[PDB]
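**Student:** What follows is a structure written as structure tokens; I'll ask about it next.
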Amino acid sequence: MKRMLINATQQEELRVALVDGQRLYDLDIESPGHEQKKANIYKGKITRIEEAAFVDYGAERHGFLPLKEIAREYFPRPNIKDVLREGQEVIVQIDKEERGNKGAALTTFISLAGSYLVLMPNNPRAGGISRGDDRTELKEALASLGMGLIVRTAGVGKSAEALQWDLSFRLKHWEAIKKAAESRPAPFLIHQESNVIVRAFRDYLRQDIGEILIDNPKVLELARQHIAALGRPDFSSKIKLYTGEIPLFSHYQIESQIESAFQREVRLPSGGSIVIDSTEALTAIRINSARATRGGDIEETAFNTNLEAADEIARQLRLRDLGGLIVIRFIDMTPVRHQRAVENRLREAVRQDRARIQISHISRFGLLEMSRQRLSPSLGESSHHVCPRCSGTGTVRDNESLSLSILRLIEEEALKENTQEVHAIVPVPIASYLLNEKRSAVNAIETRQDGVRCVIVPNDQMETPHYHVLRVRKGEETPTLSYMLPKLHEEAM
Amino acid sequence: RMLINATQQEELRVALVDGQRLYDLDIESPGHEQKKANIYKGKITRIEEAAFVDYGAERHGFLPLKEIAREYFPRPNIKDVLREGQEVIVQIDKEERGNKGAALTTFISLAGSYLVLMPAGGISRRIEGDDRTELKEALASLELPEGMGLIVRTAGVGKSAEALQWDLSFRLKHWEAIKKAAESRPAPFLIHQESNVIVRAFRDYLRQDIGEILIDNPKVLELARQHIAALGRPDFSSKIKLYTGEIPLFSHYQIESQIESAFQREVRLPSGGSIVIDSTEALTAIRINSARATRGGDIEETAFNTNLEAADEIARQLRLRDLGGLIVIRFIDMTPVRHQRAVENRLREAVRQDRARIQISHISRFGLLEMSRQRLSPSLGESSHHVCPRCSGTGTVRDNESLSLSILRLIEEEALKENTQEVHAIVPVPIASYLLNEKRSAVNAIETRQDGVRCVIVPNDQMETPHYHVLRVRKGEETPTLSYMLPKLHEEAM
Amino acid sequence: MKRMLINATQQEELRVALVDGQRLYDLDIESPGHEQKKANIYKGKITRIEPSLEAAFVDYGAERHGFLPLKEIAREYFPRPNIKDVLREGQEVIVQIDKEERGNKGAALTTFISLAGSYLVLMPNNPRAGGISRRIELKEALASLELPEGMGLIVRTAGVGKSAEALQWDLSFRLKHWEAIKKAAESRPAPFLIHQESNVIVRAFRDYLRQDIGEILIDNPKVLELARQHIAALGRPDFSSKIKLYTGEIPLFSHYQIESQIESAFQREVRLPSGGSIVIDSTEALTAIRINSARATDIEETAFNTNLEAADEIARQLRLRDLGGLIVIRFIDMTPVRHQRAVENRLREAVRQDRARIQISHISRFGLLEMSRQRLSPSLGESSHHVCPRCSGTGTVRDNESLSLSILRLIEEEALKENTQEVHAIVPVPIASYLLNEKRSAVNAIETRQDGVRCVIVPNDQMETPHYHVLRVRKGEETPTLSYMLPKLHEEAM
Amino acid sequence: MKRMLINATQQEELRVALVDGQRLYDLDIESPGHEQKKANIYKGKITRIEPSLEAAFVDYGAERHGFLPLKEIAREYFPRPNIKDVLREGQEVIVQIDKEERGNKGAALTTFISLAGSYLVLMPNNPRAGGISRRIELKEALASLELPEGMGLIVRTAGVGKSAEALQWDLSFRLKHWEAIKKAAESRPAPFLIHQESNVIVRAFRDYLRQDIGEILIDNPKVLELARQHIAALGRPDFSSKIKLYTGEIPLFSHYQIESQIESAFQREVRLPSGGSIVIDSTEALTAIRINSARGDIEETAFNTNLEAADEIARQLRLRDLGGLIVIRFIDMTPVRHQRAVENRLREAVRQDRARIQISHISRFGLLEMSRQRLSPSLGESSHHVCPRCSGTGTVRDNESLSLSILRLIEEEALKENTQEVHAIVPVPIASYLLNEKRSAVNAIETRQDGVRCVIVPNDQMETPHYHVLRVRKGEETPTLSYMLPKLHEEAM
RNA sequence: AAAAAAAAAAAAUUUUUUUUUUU
Ligand SMILES: [Zn+2]
Ligand SMILES: [Zn+2]
């Protein structure tokens, strides 16, 4: 049986888990505090125009809107200046939220989701039915109901008159968009990203789930209320309390599976593992073998490990809510039939979450390419931050290589015109290497580039990958002692 | 030109420059550069038409029948040729393929002063005319033993016949002396020369289109002229010249900023785009970024020209970094196919100047191009960096309260165990501050619900956000040790 | 009203206080574990003899010998010039600990056992010692006591108004306790202990109990139970009516407002009603007090009044701290002597209220008053603090350049030695920064003038400003160890 | 031979040492910080008046007040009970700094300037003071001097045997200099500086240089040049024959083996030839010395060790330039005549100082009291700073005893009305002890003083001695995380 | 963290989780 388990015993992160008996199928965790860095909707103004235009919506860095995402409601496709004009105001949704010095990515194609159908108020072309005899007769119902709309899997077999029930809520909710836009305040939006209940059921709750188990009565009562508000008050019969002495997720033994969604590596029943590495623009998965078993059949070892990997990779894609481009390095399979079998097993595992996923065949190099629909940012870089030490490179520069580089950087600052001093402020061991092993070269710099003071400072506040070299121009000289330079710069910077 | 910087002995830097464009580079330090394509002793550890060799590498090396000479037989199975626990002397033919150990060969060869001993025949093609027709007269007198082969080396030109008629005995002794080495030395250990990394740097790079070699250290210049003259090419020594300026050689040609582009994560491009290079456990991903959109840019010219510059730059970085194994490149999306193809063939032509094998796929639907590069030596990422000690190479660290709540639910499951009297968590200061104040209610909840078990949470000065410990105290083996003493114990117990 | 207040709700320190209304009168705080050097009576073995020291060293059960001077041996142990005329090796003696825990050294010992009761002290090994406390019909009551012949006794101030028949009760317990000691001492094997630190009432009442105490208030019922039992065992079950529990939400010591007064016993400086203060500094051998006036705004009347208030508070701190040994005071200078003596007599009157003996000399030529106090137990300074690991108890740290230049010439003076190849200094970050930038010219001057010696200076994370190390490397001891590896070496090697 | 050795090879401290053969005799070390509180003569403005103190406060141009008691005001400033009968605000006086930099409190001043030459000291504002050295032609020569009326003079130790004509040379410079003082004083504005502690060459000799010193050795030629110039202006140009350079590769102080003796002036403890030692501790108002024995005949060893200690204590009193009250535990001696012998050994060792020194007898408790004149701040005041860790107490409170005191301070704050939270910011081991060993009591406080939160924060930036406990009033609560509270309070307060 | 054994709990009574055990 499929079951949904909700853990809310500690309010600082609400955990919702979808389970197949004892196997965790899907996960969402949202916290109050920090900043909840996903999927917000905003009201904003066009501020600069060029394959995109830039929107001021009250964020500290502007949003980015490309030509693909410009709705017809802007119009008066070579240049955006032929489509847009300054000071024009629209509601937009963030895909990627204010990362670094790049703007937050936007769309104007907001969509409103119901119990049976999703409404596309800005796009009359977009419509369809989620992936036979059911689809086609539902498409006749859909066709009978500037808007477009899509019908959810929970709409399977619903009549053209039941769908007319749910659509009345959706069109009220479009009136709520129009109230938000010209009735309500300048930064305002419709019912927000912060809702605990609606988004949690509506994205993933489907009828073959047998029970919802909840550990907090005060949350369970609001769940009853919202599932009744979502039009399913009969389905409230499935909501049940939990009371057991082991906490709910350790009671069903999904606790380690949940934390596997944060792990870099997941091990597999045959003893192989999948390793997930995220890069600038793609997520790379590498699959690792178990022991060779003293001349076992390496084809079935690879093929079975790849299959158990495909079963796990589709699941991690769900659990992490990954999006954008992915690359998979499966173990090398000689015959084509093994390659096909892994490709189609992956397809059959990933289609059962509703998010659009697209897959290539295995290349000559053994690399498979796939993509996943951009529904929200992953757990990575929403419950994580960029590593302050290595700046997110994942590597530290080797101590002698850095020391010798700083030595020649000092030399190249001291070569400059108008130069009176150079200060290198460095980690303690870097200073130790410079001022003993390379002291002969620091003296060589001070004597060749004659007249420049060279100061090398060991800093308490630095560790290997961070250093500063600074130059002092004529008349900027100071009596400040060498050990006082970091104390100055903690205030000065 | 070829520019050699060695004014600092702690790393030897060799650069190849075209005009003032650095086009190829090598930087490795002594003391942890490995000279040869090394020869090692190893143990036959698993067998099937190959055997697997423990030569001290982290994953065993591969010894196929392709590279086993019949003199190593005691032909369907190596199980019938070799046995478990057998000790073999073998050479690295290919160095650390991807995840795997080295591929290995038994065809060891020893280089003498006229010849290379194959304990096969011919002469160096590089010697000509009246040289070959005297060198053949020096060869024909040599007393090489039965069943051994030879190659007459380029170094053989001008060497006198009556010294080297004896000198061939050293290589014939050295083939037996390998036995002495193999039973005196430990197994994962080195063997004599054939691998001077400064002279052999010419073997990697020096061919006739190079006009000059400029060397800023006079002793390295002395050793270079000595080697190129000893290799029998004293005419070619006319290319080797000193540098003497007070600005260092690489700043004199203004390549010093270009060299460190081989170490940066990101290199910016003349059109204002950039390439970003990331390494994963088995492949390298490159992303190409446009310039910030400004003042009426043209969308196809921006994408296409930035990609073409990025293709030239990527081929250049591939050389500079000495990357190897699989690569994936995400170019900027180009609408018309001929622009895509033109970028592919620009990359192909740029990389064909490399002497390494490089192979390239077509651009996929997603805008991803796949390629390979030959596994010639460790990259700059392997020689000059190590994995981040904080994050262990993720490049991102969990948010403090999120990691705290993960540690809290681990503590809760440790307290649920049988045979348990206390649970100790040792954590970074902010984790303890959060758990022992914000989540104090939960710590009390664990201590009261999982009845009878003590919970200790210790703030440690010695920890950063990624690392923590949670531990078990057995019933009756409990200790009176104070909370702040537990890290002082565990830094020295384990 | 005088009260005794006990706070025992937190076991990691038991607090016993005497209060005069809301004014704290006397205090002890001791932490748990009855670690036993108090007044211990032992059977011990004579293990070394030193007539040069005039002492014997006794193995009484401790891991380090106890010290028994010739001053402290009763004639019963003789076979007064030499220990060799008075004791011999392997002799067994009965002894009592007089002095607690000098340094690393064992306890000092006497053979003149004394047992102190509620009203009297019994001197069973000394017939000459006897009297009545000078703080006091009691001489007639004493003369009526049936004291055993050859013993002495002294009567306490607690004998005030007591009857000749109540005094015989205390005498009956104390002499029974000595008869038990004798039965134990001659039945039991030599290396053993006869009575010990651990009794709560013997510590509590004998240090504090007088009849004018109106109440004893206790906030822990397990203690109150044992208090009523012990005061009944003392034979005052009627006095158990004074023992009462405290139950308020404000803790006992904050209800009587003494909790702020207790912390004055820990401070270096204590403020006074006239706005002056007293500052207490303890040195190698004496405790010196300074008295300060208030801020400026008649200074002569202020000086005299502040000295008097300081004398009352100094006598009170001498109690609360349980100070012992020599004490020295700077009062504010008073012109007429009769005001100096008036302050001395205020001090005398404030210290007569201590039952520990105190002795005073007159105010000196330089305005120093010298006095001593009986070493009944280690003070709060000796028992509840440890020496500063940074300043080593000076209260001062050397200036960074003042230290750096001294290290600089220490490095030079090591480099001057013959047979020398390297010198290493390991020093704090700022000291290394000063040595290697400000004084780099001098470091180079040493390397060139004291030619042939390598000079290494290492900034250490694990050293503060006060400490440093400087070391010398002899001929051929040279090592490839990196500079920043030298501390890592010495933390593991030493 | 007695020698003066000057070491100047390193400019950051100039070292002047005086040696009796190879025994270090006297020392001064000064760093080139040209801070002039030292001893200079000034003109100042009467700025505050205190008949309560019988004193006045003077503006002499410093940011720190001068203190000028009626003890120190000459009758030339009057219009002896009250300063209001002597002074008014804005009156201008000639003054000299007597006391340097007590605490925050002002430098003490005198108007009774005295000018000290090479053979004599002139007392131009004081007729009463004059005579001949206690520690020593001269009876004729003194009477022959043409000393101006109303001035006094004192003959120096260096005046031994000096002629009736040499003394008239030195007198002429002193009476020149008093005119220069008055000319400056009545020409120039109100607060200003008249004359200088140009000590390094000239007065470094003149306060120190006696005819019995055989050589002056100098390692810096620029200093040697300035020495030979000044010794001629001092009127001893024949003595310029004695100024010599030192040139060896071993530095001057290590050649004469005094370098190891000098550091004894910085140490807490100094060793003695009999294997004993002396321990010097300085307190709020006095310096206490203790003498310790070696592990001989105990009565004879005590007496000999006390004598060797007296020799060294007199020498340390000079080398440290100690000042104020001194107290000594000598080892207790049975016969009294050994007590006076040590007392008078100490007297004879200190009578060699020109600083005023006074000694009492060994007291009842075996304590000897003495005093020494405050000629300048010691090496303890000039070349050390108060320990930052212990606040100069010399002890650290035990972690549990401090923890339990903080615990009950937290409880006593949480008892207060108008109180919403209590925050304690503490060192790591104190928080560790409070929140684990004493967690039951923290919970006890949170339950008894119900409604008030207790937060205990482990701080990176606090050592064992320091702590803060703070009170949060109604509505002052914050969502700021516990680990963020130190960052908040470092910026706010 | 590897073989066998015994206990507790969860989904369908056998793979899963924990703990412990090996002259
Ligand atoms: Zn990192
Ligand atoms: Zn200190």
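By Swiss-Prot numbering, chain B shows 3-50, 54-79, 87-131, 136-510, in order.
Per deposition record, X-ray crystallography, 4.0 Å.
Placed from the backbone N, Cα and C atoms, the Cβ positions cover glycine too.
Annotation comment: Swiss-Prot describes B:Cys404, B:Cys407 as Zn(2+) binding site, evidence class experimental evidence. Here the residue is the original one, but Swiss-Prot notes a mutagenesis experiment at this spot, B:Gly66 to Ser: Disrupts folding of the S1 motif. As a published mutagenesis entry, B:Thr170 to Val appears in Swiss-Prot alongside the note: Abolishes enzyme activity toward RNA substrates with a 5' monophosphate. Strongly reduces enzyme activity toward cspA mRNA. Under mutagenesis, Swiss-Prot gives B:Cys404 to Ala with this note: Reduces zinc-binding. Abolishes homotetramerization and enzyme activity. Quoted from Swiss-Prot for the published mutagenesis B:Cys407 to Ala: Reduces zinc-binding. Abolishes homotetramerization and enzyme activity.
Map the listed features onto the structure and describe their local environment.
**Tutor:** Its Cβ placed at the centre, B:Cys404 (mutagenesis position) has 23 other Cβ atoms within 10 Å.
In sequence order, B:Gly44, B:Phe57, B:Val58, B:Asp59, B:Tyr60, B:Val102, B:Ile104, B:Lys112, B:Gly113, B:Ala114, B:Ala115, B:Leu116 are the residues near B:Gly66 (mutagenesis position), counting only same-chain partners six or more apart with C-beta under 8 A.
Within the same chain, residues at least six positions away from B:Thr170 (mutagenesis position) with a Cβ under 8 Å of its Cβ are B:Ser140, B:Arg142, B:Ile143, B:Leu247, B:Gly248, B:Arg249. The secondary structure of B:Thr170 (mutagenesis position), as reduced to three states from DSSP, is helical.
Counted within 10 Å of its Cβ, the other Cβ atoms near B:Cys407 (mutagenesis position) come to 24, all protein chains included. For the recorded site, B:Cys407 (mutagenesis position), the DSSP three-state label reads coil.
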**Student:** Of B:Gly66, B:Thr170, B:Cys404, B:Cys407, listed here as mutagenesis positions, which sit with their C-beta under 8 angstroms from a C-beta of chain A?
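**Tutor:** So the ones by chain A are B:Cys404, B:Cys407.
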**Student:** Measure from each Cβ of the mutagenesis positions B:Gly66, B:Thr170, B:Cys404, B:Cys407 to the atoms of ligand 1 and list the residues where some distance is under 6 Å.
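**Tutor:** Result: B:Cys404, B:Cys407.
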**Student:** Between B:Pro79 and B:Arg87 there are 7 residues with no coordinates. Please give the Cα separation in whole Å.
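**Tutor:** It comes out to 12 Å between the two Cα positions.
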**Student:** Could you tell me the whole-number distance in Å between the Cα atoms of B:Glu50 and B:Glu54, where 3 residues in between were not modelled?
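**Tutor:** End-to-end across the missing region, Cα to Cα: 6 Å.
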**Student:** Note the 4 unmodelled residues between B:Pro131 and B:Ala136, then tell me the distance between their CA atoms, whole Å.
**Tutor:** 10
